[PDB]
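Undergrad: Starting off with a structure, shown below.
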Number of protein chains: 2
Amino acid sequence: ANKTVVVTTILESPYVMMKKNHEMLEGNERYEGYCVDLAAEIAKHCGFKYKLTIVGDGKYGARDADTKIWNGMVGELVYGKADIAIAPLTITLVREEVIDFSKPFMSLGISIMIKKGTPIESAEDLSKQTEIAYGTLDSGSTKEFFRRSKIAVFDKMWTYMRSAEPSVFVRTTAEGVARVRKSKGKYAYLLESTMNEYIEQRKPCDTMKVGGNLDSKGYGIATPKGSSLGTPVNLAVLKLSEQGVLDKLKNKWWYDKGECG
Amino acid sequence: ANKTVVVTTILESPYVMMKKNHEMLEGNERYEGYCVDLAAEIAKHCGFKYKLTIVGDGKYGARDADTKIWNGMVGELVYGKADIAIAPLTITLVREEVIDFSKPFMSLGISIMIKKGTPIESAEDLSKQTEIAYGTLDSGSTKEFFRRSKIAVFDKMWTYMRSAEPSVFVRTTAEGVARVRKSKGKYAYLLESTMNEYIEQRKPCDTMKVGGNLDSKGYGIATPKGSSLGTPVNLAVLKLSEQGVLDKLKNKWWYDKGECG
Ligand SMILES: CCNCc1cn(CC(=O)Nc2sc3c(c2C(N)=O)CCCC3)nc1C(F)(F)F
Ligand SMILES: N[C@@H](CCC(=O)O)C(=O)O
Ligand SMILES: N[C@@H](CCC(=O)O)C(=O)O
């Protein structure tokens, strides 16, 4: 019998953002963004009621090599704290084994963010020099991509990054963006193209995406392995895609939100 | 107990192509291309033996509105003639209901092919004029996209296309490409970006992709609903993606095959 779905998500612009007057608001009304709108459309199309909740540790999901314990939104699904994750959650082999993922609702690749005027055009450029530091988010698919890569240029990037001092790794996207902005061109941030493209068009308009994408992948809606929600959630994603709704929401939250001309 | 997998596919460059000396060859050796190489890697990674076979009717898959019968590669899976489809087979809602699809191994969008010098930059351009004819492949996801679209510009394109005389629809990609080349700029062909991008770089180098993509989707490996092959095939796709193998094969069959500079 039908009950209220607990949705795990993460504060990540423009996907889930606190409204500025959130202290004045209750429940799902506290939040706005692409994944908030998507949650509403999916809920509507699968006939369910839901509660948005921000993941407590503020992480996406990785497994600890010692304890084998999952953190982040992945751990919330794995250990039964949440029924579904609606977020910019990257589809990976390691995750697909422990949770179910819908077909992708958005595509992306790993990309490079620089302070405007930084003399770097590509990951090759980054790997061949030392003056400009570079790093990635902690507990995410981007860090794992570099850690497990056996491709020469990325292997070389990873060997640098893992022992660089001070740490090149950051805990949130906001913190990586802040570091690019405040490091006067001496730090480049490796992040997903979708996030990069949003920030590029936000004030103070001082960052830039450079070079091709390093890989090719997608975000999926994630459910615990074998949940009854998996099948209808997947069909809702395909239907919304085909109805043009996913493209409408991308325009709403990227193009319409552009503050840089 | 483990037996030889029947793989359904379609002749579509650069995915599956007859080797020029195919009369001299037997079995899987008759064929080359991206999907031939992918079939070999997936077979290797799931521990199975396989037989490549070209779909008899030469179609992708649509359901007849009268009889409700599926044709093409989709029908081969649905009616049990094949065990798996390894091809440029687009993930759609209607198909996902009757077959299982792996996560996407390649991304694409609907795009516009013109003879070089054709005064058309976009689907809006196409929809606002009459001198230049335009159409799509029969029995495919592109025709259905336009047929079912309620988006103004594509609705308008579809109303034209469905009653245009002579027919704007073609039976194979080769035939749509031939029509662009031989119609002196008076026909534009609507096809998937991946196919477009390949042809653009092939002699006689007289076509061109123009405008943004009309939509966003992917190709998946397809199995009959509930096949034991679904789960290991999906994990092989993610692993190959992550190992960089899918990117290596894209370069092999697109960039390395470029004859246009
Ligand atoms: C129904 C919404 N359609 C969006 C969509 C976008 N794609 C393609 C895509 O997002 N690309 C992905 S995602 C991804 C991979 C790849 C790839 N190699 O191209 C490899 C590893 C696993 C995750 N496909 C679709 C859709 F949903 F039709 F299938
Ligand atoms: N979307 C990523 C987080 C961002 C990143 O790693 O760059 C994940 O699911 O882990
Ligand atoms: N890949 C398409 C065929 C090509 C097209 O429709 O443009 C399909 O699966 O139907």
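Just so you know, the numbers here start at 1 and follow the chain as drawn.
Header lists the method as X-ray crystallography, 2.1 Å.
Using the three backbone atoms N, Cα and C, a Cβ is placed for every residue, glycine included.
Feature list, courtesy of Swiss-Prot:
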BINDING   B:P88, B:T90, B:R95, B:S141, B:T142, B:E192  L-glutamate binding site
MUTAGEN   B:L93 to Y (Swiss-Prot position 504)  Promotes dimerization. Strongly reduced desensitization
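Could you place these features in context, so I can see how deep they sit and what lies close by?
TA: Mapped onto three states, the DSSP output places B:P88 (L-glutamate binding site) in coil. For B:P88 (L-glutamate binding site), the same-chain residues that are 6 or more apart in sequence and have a Cβ closer than 8 Å to its Cβ are B:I10, B:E12, B:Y15, B:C35, B:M106, B:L108, B:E192, B:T194, B:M195, B:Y219.
Mapped onto three states, the DSSP output places B:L93 (mutagenesis position) in helix.
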Undergrad: Mind giving me a neighbour count for B:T142 (L-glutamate binding site)? Other Cβ atoms within 10 Å of its Cβ, every protein chain shown.
TA: 21
Undergrad: If you measure B:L93 (mutagenesis position) to B:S141 (L-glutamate binding site) at Cα, how many Å is it?
TA: 10
Undergrad: Cβ under 8 Å from chain A: which of the recorded positions B:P88, B:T90, B:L93, B:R95 qualify?
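TA: So the ones by chain A are B:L93.
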Undergrad: Restricting to the same chain and to sequence separations of six or more, state which residues have a Cβ under 8 Å from that of B:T90 (L-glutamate binding site).
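TA: Correct list: B:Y60, B:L108, B:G140, B:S141, B:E192, B:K217, B:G218, B:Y219.
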Undergrad: Taking 10 A as the limit, how many CB atoms besides its own sit near the CB of B:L93 (mutagenesis position)?
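TA: Excluding its own Cβ, B:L93 (mutagenesis position) sees 19 Cβ atoms within 10 Å.
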Undergrad: Under a three-state reading of DSSP, tell me whether B:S141 (L-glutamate binding site) is helix, strand or coil.
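TA: It is helical.
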Undergrad: Around the L-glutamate site formed by B:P88, B:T90, B:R95, B:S141, B:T142, B:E192, which additional residues qualify by having Cβ within 8 Å of the site's Cβ center?
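TA: Leaving out the recorded residues gives B:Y60, B:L89, B:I91, B:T92, B:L108, B:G140, B:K217, B:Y219.
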